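Okay, structure first, notes after.
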Amino acid sequence: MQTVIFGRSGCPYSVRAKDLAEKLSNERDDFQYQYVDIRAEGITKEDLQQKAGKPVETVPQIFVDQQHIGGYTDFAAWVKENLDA
Ligand SMILES: *SC[C@H](NC(=O)CC[C@H](N)C(=O)O)C(=O)NCC(=O)O
């Protein structure tokens, strides 16, 4: 698998998502994640929701295998229905 982190909240609560992906990339030994800056690549909150395929307005966004998940709790959920059950 491969995870991507798009942009930043800064809010500790949401940041749990990034921490989670990273920690998971210690717990599991296949899937790398990568973090990506909207400030480097130049992507809007609009773009994000466009590409994501829905009006996501919470941040961060994390994609897994090029698929938009959503925020922290989405990412927990996705790792559930895919891996943890
Ligand atoms: S301030 C951080 C907020 N995002 C998240 O925490 C990620 C998803 C969480 N499930 C949450 O939203 O509950 C955020 O982006 N807030 C924007 C704002 O409306 O405050």
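According to its header, the structure was obtained by solution NMR.
Any Cβ shown, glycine's included, is placed from N, Cα and C.
According to Swiss-Prot:
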{"type": "MUTAGEN", "residues": "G10 to A", "note": "No defect in AMPylation by YdiU"}
{"type": "MUTAGEN", "residues": "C11 to A", "note": "Abolishes AMPylation by YdiU"}
{"type": "MUTAGEN", "residues": "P12 to A", "note": "Abolishes AMPylation by YdiU"}
{"type": "MUTAGEN", "residues": "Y13 to F, S or T", "note": "Abolishes AMPylation by YdiU"}
{"type": "MUTAGEN", "residues": "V15 to A", "note": "Partially abolishes AMPylation by YdiU"}
{"type": "MUTAGEN", "residues": "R16 to A", "note": "Partially abolishes AMPylation by YdiU"}
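Among the mutagenesis positions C11, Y13, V15, residues whose Cβ is positioned under 6 Å from ligand 1 are identified as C11, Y13. Residue environment of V15 (mutagenesis position) contains 15 other Cβ atoms, counted within 10 Å of its Cβ in all protein chains. Within 10 Å of the C-beta of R16 (mutagenesis position) there are 18 other C-beta atoms, taking all protein chains into account. The local packing around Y13 (mutagenesis position), expressed as other Cβ atoms within 10 Å of its Cβ over all shown chains, amounts to 10. Counting every protein chain shown, 8 other Cβ atoms lie within 10 Å of the Cβ of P12 (mutagenesis position).
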